[PDB]
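Okay, structure first, notes after.
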Amino acid sequence: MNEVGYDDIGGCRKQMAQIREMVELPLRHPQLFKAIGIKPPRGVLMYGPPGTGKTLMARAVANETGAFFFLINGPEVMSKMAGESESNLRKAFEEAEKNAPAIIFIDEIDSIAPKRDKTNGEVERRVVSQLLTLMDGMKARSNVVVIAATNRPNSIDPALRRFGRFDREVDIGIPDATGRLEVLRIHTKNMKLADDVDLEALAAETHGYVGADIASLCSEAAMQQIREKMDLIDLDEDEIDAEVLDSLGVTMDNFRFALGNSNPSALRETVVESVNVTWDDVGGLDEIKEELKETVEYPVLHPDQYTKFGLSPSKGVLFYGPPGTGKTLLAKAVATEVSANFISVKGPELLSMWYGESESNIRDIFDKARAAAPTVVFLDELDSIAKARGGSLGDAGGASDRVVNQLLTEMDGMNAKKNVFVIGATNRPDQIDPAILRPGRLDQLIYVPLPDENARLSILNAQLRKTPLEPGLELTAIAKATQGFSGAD
Amino acid sequence: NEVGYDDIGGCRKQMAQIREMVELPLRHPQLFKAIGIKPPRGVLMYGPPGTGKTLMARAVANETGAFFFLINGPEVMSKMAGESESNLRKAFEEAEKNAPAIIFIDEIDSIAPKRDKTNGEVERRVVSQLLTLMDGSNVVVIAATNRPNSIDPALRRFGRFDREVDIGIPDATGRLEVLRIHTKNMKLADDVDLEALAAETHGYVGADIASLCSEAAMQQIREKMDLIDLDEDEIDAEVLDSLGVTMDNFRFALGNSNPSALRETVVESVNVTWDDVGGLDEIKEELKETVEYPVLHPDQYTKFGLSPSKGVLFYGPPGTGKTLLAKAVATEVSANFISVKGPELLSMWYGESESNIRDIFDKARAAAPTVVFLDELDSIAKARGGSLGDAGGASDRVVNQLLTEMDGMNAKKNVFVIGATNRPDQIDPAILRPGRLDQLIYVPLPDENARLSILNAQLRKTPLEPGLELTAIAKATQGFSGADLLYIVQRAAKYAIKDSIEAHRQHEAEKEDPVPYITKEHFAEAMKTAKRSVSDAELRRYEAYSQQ
Amino acid sequence: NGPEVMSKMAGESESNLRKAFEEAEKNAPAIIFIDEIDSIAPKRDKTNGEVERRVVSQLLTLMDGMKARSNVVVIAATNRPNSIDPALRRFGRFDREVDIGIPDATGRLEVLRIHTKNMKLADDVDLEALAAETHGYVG
Amino acid sequence: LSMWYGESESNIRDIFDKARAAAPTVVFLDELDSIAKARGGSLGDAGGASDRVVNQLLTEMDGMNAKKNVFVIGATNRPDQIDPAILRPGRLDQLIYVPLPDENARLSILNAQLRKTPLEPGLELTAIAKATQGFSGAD
Amino acid sequence: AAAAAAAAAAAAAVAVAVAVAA
Ligand SMILES: [Mg+2]
Ligand SMILES: [Mg+2]
Ligand SMILES: [Mg+2]
Ligand SMILES: [Mg+2]
């Protein structure tokens, strides 16, 4: 029962049907495939993000199907002696073919199958050619199908990506909200839950989580529940009372705690240090707060309405004004309050000494942003990397120009553009390139003016929210006396 | 049954040459001696993967009753010291001693690399061993490598592997022949025109046709899995005989599949139509006419005796539809498409960039016809002299690589390069000359009719209040761009959604489709915060560039 | 240890790792501590040699694959975590990243008490002032 | 040009050896503004790789005696970026300047380009030539 | 018996510098 079945994987149904077709239908109703002359595909390539569930699919196929199953780990085949690696591959294929109609699975094929043109070690190219011949050639394959798993399919020799060797490429990609709901229901089917738990809200609030991330979430929730009752009974190694062993009940509060700690594994490297700030910390500027919250919260909370009209949302904003008006404070508030992921980026952080690594860095950050969408990308001091394309003849070979071009193509180009919200903050809006301020890149140009009397009063009240004060103190005088002041002063 | 010679298609001259080389000097040795010649020692076969090499080898093995001896390249090695050379020697000895046999060496590049620039020692030994033995009758060897330039040039010489045969990608007639070959043992029902399917299938080579067929068949099999509620307990009887692949199956498979060569550069499908690109009517018409003629009826050009231009450059202010036109071309042109972003290819290492440029242009030429869209050329093809900064000379080197792979383009393979930049001042004057990007299309700011068409094209799929006069929005709007109109419609949509959410919350509060369409008041309120995207100085600069 | 596994011979680093994990699993519920993992787990895309790519792939397969593990725990230590293969920084392989950072004043006092338990001090020495005046000391 | 170390000069070396073998030959170097780049333009470089290529070319072009009678054809669009060391007479002496065609030259070019063109009999290109004055051959 | 040894030494990279024009 513990063995994973097809019912133990969710979030990807189309790919599941495709793999079930290829593995079962030629081995359950062969006459149907004998009717039309054409033979079925006999090679499939699974590719996708790291923790998406590829190996889980391989394990499910191995457990469910009654056919023979042979396993090949990637580097496992190679050996020290000169003519043993190819001998190992030949022996493996012979064992698979001779015994029965079977499924071979090659885990992490990217290690076995380099580009065969950029590689330089001879043994690698002979193992690749041996694989090419064994998988396809004279007396190609009788009744043996080959499954491969990889995380970077572009690092494979093109000869493997041709019909007859790897016919169809299935993409095990990031789930959707319904997918995350299904995964949550799968992983919480045996654990002990309290009645208050509501999985729907958890699936809605988890954004960009893929596969194993959900498992981590549930595990952490369980760990918190265990750390809620271990304080009650401890170091009783011989036995634990049945009153605490039973009636554990991981509460919904435990799930909230575990969700607050964790973040999408894709964004593990680019996590921002938690700087807690609330909406009550931002005094004044109520209308800008409303516009921002509406522009961020509507596409992520009301997708049905946008589809009903069939018009895409606006996905840009640029703050500009004198220093200290509250731009970075607004960004911090968005980072702490809004449910969507946050990518905090400094102005000149992305530049690098080498040739082309700046734009490579930009592509990687936007790749992470598009992976764990819906996401918010904050470009602090946008005037640092996005300057007017004056040529930069007296510069580092116009590296700034290429950076600006990379940004231009990344914010609007041949991309799906699902949900990426770019927030800009510059105190010199004249130096920004005119080709970024047009709609479709940064749609809303919001001016953050100098505070008025009631805004200075609101700011003063906001900044004293955690301080003991004199009962008779009237801040109205301080507001009345500061005319041109800003929040920082 | 075994693959007979009829099973191959799309290669007439090459197959006839192989037959002449392999059959006559083996079926009639006496006549060759009478004429006074001798058979060649070996024959090389090369070409892109999945073209028919291994097919040819098995067909030659079947047609001629001569003894056969297969030695796959990487199967000659051994762990024992020097037993690989002995194995190869015994292979040739058995092939000669048994009969006037025929030997086929598959993937020779695995055991025949350039002897120089190597590190091992057994590889050199086996290369020399095969070199001397096959350098020393009535037997011929066939080599079949997917990459021909990774061969020891000592083998590419008279007396040893002297006859090459370029097994290339098929043409339309050859591809139709392959389609007929594969579709022979299949139920095609009664409604199918393989001629159209081959005229529309552009870059596929050999096996890809088989993939197409298999996918179409699979779609048909999917249609009858549940629509009949097929019993998984045991096979149904009458439904099996009622299987016939329709045209929609083949069209569905064609819309999914892509050529194996372009498999790496597959671009995610982004839906655009030619009615979606409001305005710019003459530009779309001219682009369609210029791109469709070389592929639909080149005979007119051959009669004219002049080759068509294969380049075009869009330039104009930002937010006008350059990328939109390129995307629409990618969707509805009936040709391959390779999208590249400006600084996509550049790399820190020395030379790798130009390696990427050559690889992409090779892929473009291979899957001919193709349309490579180079967006934001101000990154890879900026002013050579203008780039005073010496980043190690990489920028000049990439520009020169692009020129050599763009100017060294023959009439064949019909590769069309589309450039699109918002700054026409930055492009090198060498590029903007006939032969590379002769035609220069300018996308101006929309006019009143163009603006109305753009608006109607943007909110076409949006329910709106019937008594709405888009002409009003167009009027009193002079310096706007398509992006600004998109911003206006998005603002109207946001106001409508806000009203919807408020009304729904109020309805739920009372309980415990208020707005089926956008009201005129939403549009009135959206226009309070609408501003021109481009200033007047940019227009001055573009007008100056046009007049120059 | 980190670079203890690398060998000049081709296809031997993975043999060493396989032997290590097999020994760890064959005996008992074990713990595997891999010190300085940054030297045998790079990004797999910035590297160019094949042996590092292959050893990383072997490690990834070992830590999470068919027949994954059975009551064995892997511990790792690193001075810079951002230079590690993302495929290793996920649940199942490295479930949680513990941040052992600079101690605060109380931590510094604790360390001082720990390190001065075997010395013969004078009666005039107090440690609270010492723990106060030391600010950026990493322990 | 190639990424690895040493291989680059070896490629220029074998091509010129092949040129020497099949004498007489005509080695056409198109776009010398990539090979003959201004010697040591700035300190910032890849790694003197352009300089090594130029030195390989200089040592391999100065060893051209009367025998083997080879002839190197250069062709550049921008003559300003050609190294003076290689344009020196006695190494590479002849400098032909190909100007834009004149009206008669333009008419000749047009007649040579319309040789295989079934033009209408009642058509003459002299008008186009007389009108098109600053039009280059590509135009 | 013989044996095959693997070796990967190094490559060549390109840097980018900034200049100042008087
Ligand atoms: Mg896995
Ligand atoms: Mg700030
Ligand atoms: Mg083959
Ligand atoms: Mg565009």
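Chain A is numbered as in Swiss-Prot; shown residues: 208-696, in order.
Structure method, as recorded: electron microscopy, 3.5 Å.
For all residues, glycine too, the Cβ spot is worked out from N, Cα and C.
According to Swiss-Prot, the ATP 1 binding site annotation covers A:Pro257, A:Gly258, A:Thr259, A:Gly260, A:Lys261, A:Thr262, A:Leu263, A:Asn358, A:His394. There are 17 other Cβ atoms within 10 Å of the Cβ belonging to A:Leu263 (ATP 1 binding site).
According to its DSSP assignment, A:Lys261 (mutagenesis position) is helical. Under a cutoff of 8 A between CB atoms, and with a sequence separation of 6+ in the same chain, the neighbours of A:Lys261 (mutagenesis position) are A:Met253, A:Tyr254, A:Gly255, A:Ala356, A:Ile379. Swiss-Prot gives this note for the published mutagenesis A:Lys261 to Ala: Moderate reduction in growth rate.
Here the residue is the original one, while Swiss-Prot reports the published mutagenesis A:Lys261 to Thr with the comment Probable loss of ATP binding. Complete loss of catalytic activity.
In sequence order, A:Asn280, A:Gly281, A:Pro282, A:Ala356, A:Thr357 make up the list of same-chain residues 6 or more apart from A:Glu315 (mutagenesis position) whose Cβ falls under 8 Å from its Cβ. Under the heading of mutagenesis, Swiss-Prot lists A:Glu315 to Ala and annotates it as follows: Moderate reduction in growth rate.
Quoted from Swiss-Prot, the note attached to the mutagenesis of A:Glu315 to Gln states: Severe loss of catalytic activity and cooperativity between the 2 ATP-binding regions. Lethal. Restores cell growth; when associated with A-358; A-369; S-471; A-471 or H-475.
Swiss-Prot lists A:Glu315 to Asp among its mutagenesis entries, and the accompanying note reads: Severe loss of catalytic activity without affecting cooperativity between the 2 ATP-binding regions. Slight reduction in growth rate.
Experimental mutagenesis at this site is recorded by Swiss-Prot as A:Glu315 to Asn, annotated: Severe reduction in growth rate. In the three-state DSSP reading, A:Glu315 (mutagenesis position) counts as coil.
Remark: A:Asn358 (mutagenesis position) has A:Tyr254, A:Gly255, A:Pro256, A:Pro257, A:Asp317 as non-local neighbours, by Cβ distance under 8 Å and separation of at least 6 in sequence. Mutagenesis annotation in Swiss-Prot: A:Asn358 to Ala, described as Slight reduction in growth rate. Restores cell growth; when associated with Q-315; the structure shown retains the original residue.
The annotation that Swiss-Prot gives for the mutagenesis experiment A:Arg369 to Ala reads: No effect on growth rate. Restores cell growth; when associated with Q-315. For the recorded site, A:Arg369 (mutagenesis position), the DSSP three-state label reads coil.
The Cβ of A:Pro471 (mutagenesis position) has 20 other Cβ atoms within 10 Å, all protein chains considered. Record note (Swiss-Prot), mutagenesis A:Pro471 to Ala or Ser: Restores cell growth; when associated with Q-315. The unchanged residue is displayed.
Annotation for A:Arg475 (mutagenesis position): no spatial neighbours, criterion Cβ-Cβ under 8 Å with sequence separation of six or more. Among the sequence features in Swiss-Prot, the mutagenesis site A:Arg475 to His is noted as follows: Restores cell growth; when associated with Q-315.
Summarising the annotation, Swiss-Prot assigns ATP 2 binding site to A:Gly531, A:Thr532, A:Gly533, A:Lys534, A:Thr535, A:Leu536 and lists similarity to another entry as the type of evidence. In this view, A:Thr535 (ATP 2 binding site) is surrounded by 16 other Cβ atoms within 10 Å of its Cβ, with every protein chain counted.
Here Swiss-Prot notes a mutagenesis experiment, A:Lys534 to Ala or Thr, with the remark: Severe loss of catalytic activity. Lethal. Non-local neighbourhood of A:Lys534 (mutagenesis position): A:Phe526, A:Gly528, A:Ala632, A:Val655, each in the same chain, at least six residues away, with C-beta under 8 Å from its C-beta.
For the mutagenesis result A:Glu588 to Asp, the note given in Swiss-Prot is Moderate reduction in growth rate. Within 10 Å of the Cβ of A:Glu588 (mutagenesis position) there are 19 other Cβ atoms, across all protein chains.
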For A:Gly531 (ATP 2 binding site): intrachain residues, at least 6 apart, with Cβ closer than 8 Å: A:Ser693, A:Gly694, A:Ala695, A:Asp696
Around the Cβ of A:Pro257 (ATP 1 binding site), the count of other Cβ atoms that are within 10 Å: 21
Recorded positions, contacting chain C; criterion Cβ under 8 Å; candidates A:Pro257, A:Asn358, A:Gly531, A:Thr535, A:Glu588: A:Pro257, A:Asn358
Whole-number Å value for how far A:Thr259 (ATP 1 binding site) lies from A:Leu536 (ATP 2 binding site) (Cα to Cα): 36
Recorded positions near ligand 2 among A:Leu263, A:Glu315, A:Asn358, A:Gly533, A:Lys534, A:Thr535 (Cβ under 6 Å): A:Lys534, A:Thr535
Cross-chain proximity of recorded positions to B (CB under 8 Å), evaluated over A:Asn358, A:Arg369, A:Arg475, A:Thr532: A:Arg369
Cα separation, A:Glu588 (mutagenesis position) to A:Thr532 (ATP 2 binding site) (Å, whole number): 14
Recorded positions close to ligand 1 - of A:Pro257, A:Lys261, A:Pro471, A:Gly531, A:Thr532, A:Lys534, only those whose C-beta is under 6 Å away: A:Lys261
Cβ atoms near A:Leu536 (ATP 2 binding site) (within 10 Å, other residues, all chains): 18
Cα distance (Å, whole number) from A:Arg369 (mutagenesis position) to A:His394 (ATP 1 binding site): 37
Nearest recorded site to A:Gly533 (ATP 2 binding site) by CA-CA distance, among recorded positions A:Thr259, A:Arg369, A:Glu588: A:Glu588
Number of other Cβ atoms within 10 Å of the Cβ of A:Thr532 (ATP 2 binding site) across all protein chains: 23
Residue, out of the recorded positions A:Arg369, A:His394, whose Cβ gathers the largest set of other Cβ atoms within 10 Å: A:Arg369
